[PDB]
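Chemist: What follows is a single structure, and I will ask about it in a moment.
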Amino acid sequence: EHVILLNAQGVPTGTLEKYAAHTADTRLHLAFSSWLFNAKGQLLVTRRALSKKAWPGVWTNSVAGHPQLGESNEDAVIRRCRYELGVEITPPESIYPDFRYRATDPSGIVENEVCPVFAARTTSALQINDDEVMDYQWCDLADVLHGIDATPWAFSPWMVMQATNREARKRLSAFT
Amino acid sequence: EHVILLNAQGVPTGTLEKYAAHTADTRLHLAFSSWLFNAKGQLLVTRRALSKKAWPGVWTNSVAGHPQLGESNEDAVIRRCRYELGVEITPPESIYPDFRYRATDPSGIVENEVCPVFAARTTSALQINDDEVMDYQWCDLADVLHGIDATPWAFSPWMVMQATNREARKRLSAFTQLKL
Ligand SMILES: *[C@](C)(CO)CCOP(=O)(O)OP(=O)(O)O
Ligand SMILES: *[C@](C)(CO)CCOP(=O)(O)OP(=O)(O)O
Ligand SMILES: [Mg+2]
Ligand SMILES: [Mg+2]
Ligand SMILES: [Mn+2]
Ligand SMILES: [Mn+2]
């Protein structure tokens, strides 16, 4: 498992093993983020396990990860959905293609990522991997957005940025 | 370091070392909770360190803990503000003296408490103890209660229980006024 190093524009230039890649000095690399809703249209919010190297125990959007060499983003989303949440989904759709971001977690670990965002529908029940997810909630995107809007700090900075982007937010609410 | 065990009545019967006291079988014990406001009237919200035995890495109100033998609840609040936040405060005001709660944390640790709740004002800078607190925010009370109303699952339930109590809530409003 690797992350794909990106140059100034997003051209891959190499790889690092995923664990060695996330440090206090994390270099720019490829990523994705996805927002999952159920058939009923509830938003799935997850809490990252205490063993995640970056933002452990943080409430965030449904699923995020790092596409591997030669892997489509949509495939990356599907893979991590199965891996973290043991869940099957509809074909992921673009919600925030240009999302890119850098931040530092309370322990000083950095994530530095070009991160296209997607939305999709689960088509199966969840089967949680507790090495990745320590908790989750099915809720209403409206309340979730109220929450991000009221107390952003209660949530991952990445989740907050995606939901604060006008386009992404409008797309998530129409997805719903 | 211990907790003060209480019988069915809220009456002390002795003590138990703190760590050992908090398990899946936690006995009723004495505790406290405090909501801290700075001079501006902003509420301090904190994120419990990852190493906390109960609700590690969870967002909650400013400070909480266990009064020790011979110590008053109010001196408890004061000591813990110093210990966890390194911050001095005004005399803790009682805002929810009869709060009592039981809850199981994401890993099964139970907390079972008689937990009088206080509010105070800080009178010094923070010196966060990262053995106890991994993150904090200064914010507007109304915002926090909106976050609490919207996604209550994103916070420790104790903060939520205390905050949805009408009088404790009104008392907390009193501390949002600026004060020099
Ligand atoms: C970037 C947006 C956030 O760091 C996505 C990375 O997700 P993460 O869950 O940390 O990666 P994995 O461990 O591959 O799931
Ligand atoms: C009861 C309200 C919550 O469990 C107070 C105990 O909180 P905690 O901060 O975990 O106690 P200490 O470890 O003594 O600080
Ligand atoms: Mg992930
Ligand atoms: Mg405490
Ligand atoms: Mn990464
Ligand atoms: Mn306790």
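Along the chain as shown, residues are numbered 1 onward.
Placed from the backbone N, Cα and C atoms, the Cβ positions cover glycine too.
Sharing the features that Swiss-Prot gives for it:
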BINDING   B:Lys18, B:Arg48, B:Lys52, B:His66, B:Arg80, B:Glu84  substrate binding site
BINDING   B:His22, B:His29, B:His66, B:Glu111, B:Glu113  Mn(2+) binding site
MUTAGEN   B:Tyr101 to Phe (Swiss-Prot position 104)  Reduces activity by 97%
MUTAGEN   B:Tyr101 to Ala (Swiss-Prot position 104)  Reduces activity by 99%
ACT_SITE  B:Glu113  active site
Chemist: Taking the centroid of the Cβ atoms of B:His22, B:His29, B:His66, B:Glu111, B:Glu113 (Mn(2+) site), which other same-chain residues have Cβ within 8 Å of it?
Modeler: B:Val3, B:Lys18, B:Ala21, B:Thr26, B:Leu30, B:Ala31, B:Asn112
Chemist: Around B:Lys18 (substrate binding site), which residues of its chain at least 6 apart sit with Cβ under 8 Å of its Cβ?
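Modeler: The answer is B:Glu1, B:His2, B:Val3, B:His66.
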Chemist: What is the nearest of the binding-site residues B:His29, B:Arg48, B:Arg80, B:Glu113 to B:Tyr101 (mutagenesis position), using the Cα of each?
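Modeler: Ranked by Cα distance from B:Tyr101 (mutagenesis position), first place goes to B:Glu113.
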Chemist: Considering each pair of residues in B:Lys18, B:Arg48, B:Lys52, B:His66, B:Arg80, B:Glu84, all listed as binding substrate, report the largest CA to CA distance in Å, no decimals.
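Modeler: Site span for substrate, by Cα atoms: 17 Å.
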Chemist: If the substrate site is taken as the center of the Cβ atoms of B:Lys18, B:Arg48, B:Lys52, B:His66, B:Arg80, B:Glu84, which further residues of that chain fall within 8 Å of it by their Cβ?
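Modeler: What remains near the Cβ centre is B:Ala64, B:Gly65, B:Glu132.
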Chemist: Under 6 Å from ligand 6 by C-beta, which of these recorded positions make it: B:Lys18, B:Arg48, B:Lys52, B:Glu84, B:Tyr101, B:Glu111? Sequence order, please.
Modeler: B:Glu111
Chemist: Where ligand 2 binds, which of the binding-site residues B:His22, B:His66, B:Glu111, B:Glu113 are close by, with Cβ under 6 Å?
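Modeler: By the Cβ criterion, which requires under 6 Å to ligand 2, the hits are B:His66, B:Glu111, B:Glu113.
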Chemist: Listed recorded positions: B:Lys18, B:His29, B:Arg48, B:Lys52, B:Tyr101, B:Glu113. Which have a CB under 6 angstroms from an atom of ligand 5?
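Modeler: From B:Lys18, B:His29, B:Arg48, B:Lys52, B:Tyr101, B:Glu113, counting a Cβ under 6 Å from ligand 5 as near, there are none.
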Chemist: For B:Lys52 (substrate binding site) and B:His22 (Mn(2+) binding site), determine the Cα separation and express it in whole Å.
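Modeler: If we compare the Cα positions of B:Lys52 (substrate binding site) and B:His22 (Mn(2+) binding site), the gap is 11 Å.
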Chemist: If you compare CA-to-CA distances from B:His29 (Mn(2+) binding site) to each of the binding-site residues B:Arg48, B:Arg80, B:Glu84, which comes out shortest?
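Modeler: Going through B:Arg48, B:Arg80, B:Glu84 one by one, the closest to B:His29 (Mn(2+) binding site) is B:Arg80.
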Chemist: For the C-alpha pair, I'd like the distance in angstrom between B:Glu111 (Mn(2+) binding site) and B:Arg48 (substrate binding site), rounded off.
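Modeler: Per the Cα atoms, B:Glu111 (Mn(2+) binding site) and B:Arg48 (substrate binding site) stand 15 Å apart.
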Chemist: Could you state the whole-number distance in Å separating the C-alpha atoms of B:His22 (Mn(2+) binding site) and B:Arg48 (substrate binding site)?
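Modeler: Checking the Cα atoms of B:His22 (Mn(2+) binding site) and B:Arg48 (substrate binding site) gives a distance of 16 Å.
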Chemist: Between B:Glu84 (substrate binding site) and B:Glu113 (Mn(2+) binding site), how far is it from one CA atom to the other, in Å?
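Modeler: Cα-Cα distance, B:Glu84 (substrate binding site) to B:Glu113 (Mn(2+) binding site): 20 Å.
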Chemist: Across all chains shown, how many C-beta atoms besides its own are within 10 angstroms of the C-beta of B:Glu111 (Mn(2+) binding site)?
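Modeler: So the number of other Cβ atoms within 10 Å of B:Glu111 (Mn(2+) binding site) is 22.
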Chemist: In the structure shown, which of the binding-site residues B:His22, B:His29, B:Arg48, B:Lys52, B:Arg80 has the fewest other Cβ atoms within 10 Å?
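Modeler: Counting other Cβ atoms within 10 Å of each of the binding-site residues B:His22, B:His29, B:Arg48, B:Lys52, B:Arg80, the minimum falls on B:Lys52.
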